[PDB]
Amino acid sequence: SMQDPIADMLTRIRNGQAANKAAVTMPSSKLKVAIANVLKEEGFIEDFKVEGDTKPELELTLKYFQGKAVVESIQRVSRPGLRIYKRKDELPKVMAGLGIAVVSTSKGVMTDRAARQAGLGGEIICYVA
Amino acid sequence: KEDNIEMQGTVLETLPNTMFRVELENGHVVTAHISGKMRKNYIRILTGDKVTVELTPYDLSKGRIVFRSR
Amino acid sequence: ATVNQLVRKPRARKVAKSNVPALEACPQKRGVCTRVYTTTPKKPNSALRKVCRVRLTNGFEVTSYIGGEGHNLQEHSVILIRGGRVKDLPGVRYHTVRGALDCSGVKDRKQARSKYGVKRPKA
RNA sequence: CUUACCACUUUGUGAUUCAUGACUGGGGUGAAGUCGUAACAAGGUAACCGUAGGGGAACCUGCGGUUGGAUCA
RNA sequence: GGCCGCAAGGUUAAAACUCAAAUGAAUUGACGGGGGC
RNA sequence: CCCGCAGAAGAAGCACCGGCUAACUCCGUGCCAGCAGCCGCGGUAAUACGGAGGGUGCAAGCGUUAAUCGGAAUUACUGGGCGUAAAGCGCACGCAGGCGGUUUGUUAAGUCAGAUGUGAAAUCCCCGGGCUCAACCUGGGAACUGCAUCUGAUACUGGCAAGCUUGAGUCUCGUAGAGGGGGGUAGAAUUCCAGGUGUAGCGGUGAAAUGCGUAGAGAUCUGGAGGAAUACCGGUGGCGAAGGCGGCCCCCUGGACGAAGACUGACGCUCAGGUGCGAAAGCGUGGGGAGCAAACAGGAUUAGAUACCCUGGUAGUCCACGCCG
RNA sequence: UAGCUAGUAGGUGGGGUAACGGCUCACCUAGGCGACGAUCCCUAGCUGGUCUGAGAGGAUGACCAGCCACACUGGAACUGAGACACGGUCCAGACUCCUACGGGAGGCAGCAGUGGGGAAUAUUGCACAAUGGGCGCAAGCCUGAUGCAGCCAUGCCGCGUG
Ligand SMILES: NC(=O)OC[C@@H](O)C[C@H](NC(=O)[C@H]1NCCC[C@H]1O)C(=O)N[C@@H](Cc1c[nH]cn1)C(=O)N[C@H](C(=O)O)[C@H](O)c1c[nH]c(Cl)n1
Ligand SMILES: [K+]
Ligand SMILES: [Mg+2]
Ligand SMILES: [Mg+2]
Ligand SMILES: [Mg+2]
Ligand SMILES: [Mg+2]
Ligand SMILES: [Mg+2]
Ligand SMILES: [Mg+2]
Ligand SMILES: [Mg+2]
Ligand SMILES: [Mg+2]
Ligand SMILES: [Mg+2]
Ligand SMILES: [Mg+2]
Ligand SMILES: [Mg+2]
Ligand SMILES: [Mg+2]
Ligand SMILES: [Mg+2]
Ligand SMILES: [Mg+2]
Ligand SMILES: [Mg+2]
Ligand SMILES: [Mg+2]
Ligand SMILES: [Mg+2]
Ligand SMILES: [Mg+2]
Ligand SMILES: [Mg+2]
Ligand SMILES: [Mg+2]
Ligand SMILES: [Mg+2]
Ligand SMILES: [Mg+2]
Ligand SMILES: [Mg+2]
Ligand SMILES: [Mg+2]
Ligand SMILES: [Mg+2]
Ligand SMILES: [Mg+2]
Ligand SMILES: [Mg+2]
Ligand SMILES: [Mg+2]
Ligand SMILES: [Mg+2]
Ligand SMILES: [Mg+2]
Ligand SMILES: [Mg+2]
Ligand SMILES: [Mg+2]
Ligand SMILES: [Mg+2]
Ligand SMILES: [Mg+2]
Ligand SMILES: [Mg+2]
Ligand SMILES: [Mg+2]
Ligand SMILES: [Mg+2]
Ligand SMILES: [Mg+2]
Ligand SMILES: [Mg+2]
Ligand SMILES: [Mg+2]
Ligand SMILES: [Mg+2]
Ligand SMILES: [Mg+2]
Ligand SMILES: [Mg+2]
Ligand SMILES: [Mg+2]
Ligand SMILES: [Mg+2]
Ligand SMILES: [Mg+2]
Ligand SMILES: [Mg+2]
Ligand SMILES: [Mg+2]
Ligand SMILES: [Mg+2]
Ligand SMILES: [Mg+2]
Ligand SMILES: [Mg+2]
Ligand SMILES: [Mg+2]
Ligand SMILES: [Mg+2]
């Protein structure tokens, strides 16, 4: 069955990039909205949107710079079969820091830069690059 | 090789792996294998021939053939 | 293997083996040369090779090579053996140590003497 | 003096394991043993799998299945 | 060795020893008691 | 530790030199004697065996054997694989177990932050000091990734409570099907039996023979018995979890799919042990027996032919209930 | 190697220990342990550390320090603040030695050293001058702990052979 919606979100973005689609849509969720906002403010996607009350849908608008996808690698970490938590001292660096890593702090969801600035650990949601 | 032993003998029976059973002029039976050139010269040995047998003092139960009487 | 399957049953190291069991992890062993004889090599090479059958102090029987040109062994001589295989001869796993106990050093060797138990020639 | 607890011991009974060992069974290696040609091409009866019977051997036949089969003349 | 079976047998499943290989796909030729012109 | 005395005066060896791998030639030798970690060398000009000259590498040492890690991403947590190279159970159901859709509240177990105690000395690392330097000794710091408690954080996972309809399931209406179990019945054909006609061959093969025929075969017509399988439709088709399922009619019965609407409210996915189903051959008890057909008998073939070929023929094939797996 | 356990798991009351406790005894209850591996078998002294590796890891536990256990093999207790006690006691056993055969004596896994095993591992040395320990008011006595020497290219470091 569907046991990992965030992984689904990631694969939808990845396939949509590979298929040169303008936008992709999937059932909304507050955690997905938080991750999407984090991605959008880092510049990996153009915009996001939610519509519908009875069963909302979350839309992402992909970005192509030179006819090739801006997002060129996404991997889930902390998958349901194996959870991953890191302390302040250990928050990783992705692509030597040209990229980002979404971490959930007690303060919410934020990139590894922000999480170590605040001095928090957390759960690593995914690497983007 | 130093202080070699030189003898003749008669081959009595064929063995697998081109080795052979040879009775010796002195009454002893030895196990013999072929040298390189009569191997390289495609010279085949049958039962009953007179053959020249090199021996070694370390063990006299096995020798090497070097010349067959056609 | 999924993480759960590894939790239930961890990985296994491949179990190693020693190709000189008769030594029993000793570097040399003593033995009596019950039989001294000569055999023949395998297909590509042709020669008659000197070899011996020895009973070690720890109960085993093994076959050992006698290197060098010429040797002095007997059906009851006492020798010291060391690890080492003869590629051609099948089922030979050990070497005799020349110039130790009864096994005398090669006569009139003048290069690689240390490997054959020959003393610096006086001049 | 005497009672209980008890090591060691002797019997009988069982278990378990080491050493051997009369003997029987099969396995591996083989450059010029013997006897056949079973397989590789449609290998000259297409091969192979399970199962049953039979024969000095490599094998043959019955039943069912696969193409990891050639021709379609 | 254990379990199952009336029996054929099934299932679970080793080591000594030995060789420097064994194997899959495809390439160029030779060969077929394989085709075609 | 310092001073004086003599005289170069008292003091250098081990392995290797065909490629990996730094260093080549002569003479012996003839796949011999011998070398060897692997790739191999040696049968008449061997830089690979033995000696010599020369050179390379280490040096009071140099080589061999033994043992651990590495290279080995070759047990793959970091960090591998399963169509044909080794590797998806024959198929299905299911307990423990592993994982879980969406919203709000609460909790603070996982998780994150701070503080306290502890983590012996020696060892390791850093910065200095003392032995003529060095090995060695020694002062200060770092580190000891761990454990325990207290106080906070509330995104995520977990617990508790209440919701939701998108997963899953129930109801109504239709459609197709060799899906399964039981009972009847029809047609064609092989064999056997009776009868008429008929007349001496039939059958078989590469060629033959075995075999059958006057007691009347084979052929042809009429009637009867018995057993097993469904011409043609037939597909490039359909049903079933898999094995598998094909004449026609009736009875009992499972599953699948489509339309529109209504209902429950996550009721889910997977599964070690476990339980069922499971071609053909085979076993047990009792029936049946047309066609076949292991074993076996006979005729051929060949050098031989325990076969392929020809005439026969038992178990089996069929049915009912158990077994095998 | 799938079941194991009847003082077995709890409870009440005596007894016992420096102390809690089936630690022990009488009675009552019928539990307790196990797939998160009980029970059974083979193997093993544990740690700081050591070697290797970029790291995760892999192998290991000699020297030095901490902890544990044993003192010919098995059983037990006494004395004592502390032992069920390496150079103490009793009993049983094997072995060695003495004997008037009546019985008696002994335990180097302390330092040297001997036979044996093995490929292979040091002297039957000097001092209590220094540190530490036992007894003593002190002088002082004792200390194979310790300080130092002997043997070995076994290892690391420096130097010479002009
Ligand atoms: N030593 C030995 O065994 O015999 C010698 C062997 O070579 C005989 C050879 N036989 C065959 O091939 C088999 N093929 C299968 C069917 C049967 C048989 O025929 C053979 O030559 N046949 C010939 C005819 C023959 C002559 N002598 C004996 N038999 C033959 O006709 N072969 C046919 C062919 O060439 O395809 C075929 O084999 C066949 C068809 N019909 C028959 Cl019968 N045989
Ligand atoms: K409702
Ligand atoms: Mg053939
Ligand atoms: Mg027979
Ligand atoms: Mg191929
Ligand atoms: Mg002077
Ligand atoms: Mg000079
Ligand atoms: Mg070079
Ligand atoms: Mg050499
Ligand atoms: Mg040379
Ligand atoms: Mg060489
Ligand atoms: Mg030289
Ligand atoms: Mg590795
Ligand atoms: Mg692999
Ligand atoms: Mg294959
Ligand atoms: Mg395969
Ligand atoms: Mg399958
Ligand atoms: Mg199965
Ligand atoms: Mg469940
Ligand atoms: Mg959830
Ligand atoms: Mg907490
Ligand atoms: Mg903390
Ligand atoms: Mg420390
Ligand atoms: Mg200094
Ligand atoms: Mg220090
Ligand atoms: Mg510190
Ligand atoms: Mg919650
Ligand atoms: Mg004729
Ligand atoms: Mg008639
Ligand atoms: Mg279907
Ligand atoms: Mg129905
Ligand atoms: Mg719920
Ligand atoms: Mg199962
Ligand atoms: Mg059947
Ligand atoms: Mg027949
Ligand atoms: Mg009682
Ligand atoms: Mg009490
Ligand atoms: Mg009391
Ligand atoms: Mg032990
Ligand atoms: Mg590594
Ligand atoms: Mg390192
Ligand atoms: Mg220790
Ligand atoms: Mg350990
Ligand atoms: Mg020691
Ligand atoms: Mg004592
Ligand atoms: Mg004492
Ligand atoms: Mg004690
Ligand atoms: Mg003592
Ligand atoms: Mg001693
Ligand atoms: Mg001694
Ligand atoms: Mg000795
Ligand atoms: Mg003192
Ligand atoms: Mg004294
Ligand atoms: Mg003294
Ligand atoms: Mg020295």
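Following Swiss-Prot, chain C residues are numbered 2-124, in order.
This deposition comes from electron microscopy, 3.2 Å.
Quick reminder: no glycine exception, Cβ is built from N, Cα and C everywhere.
Quoting Swiss-Prot on the mutagenesis of C:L57 to H: Protein is not incorporated into ribosomes. Look at C:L57 (mutagenesis position): DSSP puts it in a strand. All protein chains considered, the CB of C:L57 (mutagenesis position) has 19 other CB atoms within 10 Å.
Among the sequence features in Swiss-Prot, the mutagenesis site C:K88 to Q is noted as follows: Confers low-level resistance to streptomycin and a 15% decrease in the translational elongation rate. Classification of C:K88 (mutagenesis position) by DSSP places it in coil, neither helical nor stranded. Long-range Cβ proximity for C:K88 (mutagenesis position), meaning a same-chain Cβ under 8 A and a gap of 6 or more residues, is found for none.
Here Swiss-Prot describes C:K43 to R as a natural variant; the accompanying note says: Confers streptomycin resistance but not hyperaccurate translation. The DSSP secondary structure for C:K43 (variant position) is coil.
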Completion exercise
Quick note, C:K43 (variant position): same-chain residues at least 6 apart with CB under 8 Å of its CB -> C:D89, C:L90, C:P91
